[PDB]
Amino acid sequence: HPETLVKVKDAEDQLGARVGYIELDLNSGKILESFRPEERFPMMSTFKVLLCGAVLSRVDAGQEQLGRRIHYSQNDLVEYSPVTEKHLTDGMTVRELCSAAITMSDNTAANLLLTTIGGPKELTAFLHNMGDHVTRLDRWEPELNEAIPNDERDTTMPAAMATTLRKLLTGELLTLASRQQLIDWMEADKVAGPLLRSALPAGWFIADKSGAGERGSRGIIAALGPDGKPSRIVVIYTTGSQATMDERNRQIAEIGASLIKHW
Ligand SMILES: *[B]([O])([O])[C]([C]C1=[C][C]=[C]C(C([O])=O)=[C]1)[N]C(=O)[C]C1=[C][C]=[C][C]=[C]1
């Protein structure tokens, strides 16, 4: 709704930064509303969903096991590794690393998973293969959150991220069992409470993933809908603000309230 676009512009004014926005119809693929759709923004932690999608496609091909366990060391630990740091001892299975990467944004768990699939170059190839010729992952955690102005490394476009999430989630790409598993992980998101979840009415469904990085970067990707079923895709990225975390979360949650209102 254009009123939502007003809020996106109000946000750009508040944060003193650009805001990329996109609403997608989950069923048809139709674009509902947009803003800075083809500009590049840093994915930050939102790439974790893509990562686990590639991991799931390997599992579907029998090239990987969810039950497979992985061991690592203190040597592998990166800042912000809430679960991983807890099992230095017993290691973790593929499944748990994805859970950890998505529901808690665990940095080390992402790094371990990237290694398993072939690193950033392979992720990029995976994406490019499925029709996304824009989204690129160049670095590992946590340098990928640098967000230096104009750098194309580790970025996406709101338009590209939206359709790719759509394909993962509803395309024939992943098995039914894997798509479901991916949705399940997103739905259990334990760290995005102040963002869109904060504007959701009771009974609605939401499967999401957020990100935060240097230079005021912040963003979220999500599939939501009323009555326990997702029906739309919303992507929101911002970069360049001098605003604090709270103000940044406030603006995003404000865009979501507008989205709901005009549903
Ligand atoms: B990710 O953005 O690449 C990665 C981990 C992270 C940190 C904070 C919030 C989220 C989120 O809300 O989805 C994801 N980013 C970093 O590791 C940067 C960082 C930022 C702030 C605290 C710790 C790390």
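Following Swiss-Prot, chain A residues are numbered 24-286, in order.
Structure method, as recorded: X-ray crystallography, 2.1 Å.
Just so you know, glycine gets a Cβ as well, placed from its N, Cα and C.
According to Swiss-Prot, the protein carries these features:
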| type | residues | note |
| --- | --- | --- |
| ACT_SITE | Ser68 | active site, acyl-ester intermediate |
| VARIANT | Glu102 to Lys | In TEM-3, TEM-4, TEM-6, TEM-8, TEM-16 and TEM-24 |
| VARIANT | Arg162 to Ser | In TEM-5, TEM-8 and TEM-24 |
| ACT_SITE | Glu166 | active site, proton acceptor |
| BINDING | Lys232, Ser233, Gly234 | substrate binding site |
| VARIANT | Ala235 to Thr | In TEM-5 and TEM-24 |
| VARIANT | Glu237 to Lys | In TEM-5 and TEM-24 |
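This view paints the features noted in Swiss-Prot onto the structure.
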residue : record                               : DSSP (3 states)
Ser68   : active site, acyl-ester intermediate : helix
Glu102  : variant position                     : coil
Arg162  : variant position                     : coil
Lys232  : substrate binding site               : strand
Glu237  : variant position                     : coil
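In this structure the alpha carbons, written CA, of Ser233 (substrate binding site) and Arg162 (variant position) are 18 Å apart. Among the recorded positions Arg162, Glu166, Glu237, no residue has its Cβ under 6 Å from any atom of ligand 1. Looking only at the recorded positions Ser68, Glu102, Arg162, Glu166, the one with its C-alpha closest to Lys232 (substrate binding site) is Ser68.
Put simply, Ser68 is the one of the recorded positions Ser68, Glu102, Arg162, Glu166 whose Cα lies nearest to the Cα of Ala235 (variant position).
Spatially close to the residue listed as 'active site, proton acceptor' yet at least six residues away along the chain is no residue at all, judged by Cβ distances under 8 angstroms. In this view, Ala235 (variant position) is surrounded by 17 other Cβ atoms within 10 Å of its Cβ, with every protein chain counted.
Each of the recorded positions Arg162, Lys232 was scored by how many other Cβ atoms lie within 10 Å of its Cβ, and the smallest score goes to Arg162. For the recorded substrate site, residues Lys232, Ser233, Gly234 set the reference point as the centre of their Cβ atoms, and the other residues of that chain within 8 Å of it by Cβ are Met67, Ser68, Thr69, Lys71, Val72, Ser128, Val214, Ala215, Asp231, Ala235, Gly242, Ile243, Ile244. Looking only at the recorded positions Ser68, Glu102, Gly234, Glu237, the one with its C-alpha closest to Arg162 (variant position) is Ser68.
Sequence-distant neighbours of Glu237 (variant position) (same chain, 6+ apart, CB under 8 A from its CB) are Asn168, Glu169, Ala170. Note: the CA-CA distance between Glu102 (variant position) and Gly234 (substrate binding site) rounds to 15 Å.
Sequence-distant contacts of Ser68 (active site, acyl-ester intermediate), defined by Cβ-Cβ distance under 8 angstroms and a gap of at least six in the same chain, are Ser128, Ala133, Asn168, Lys232, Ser233, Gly234, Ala235, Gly236.
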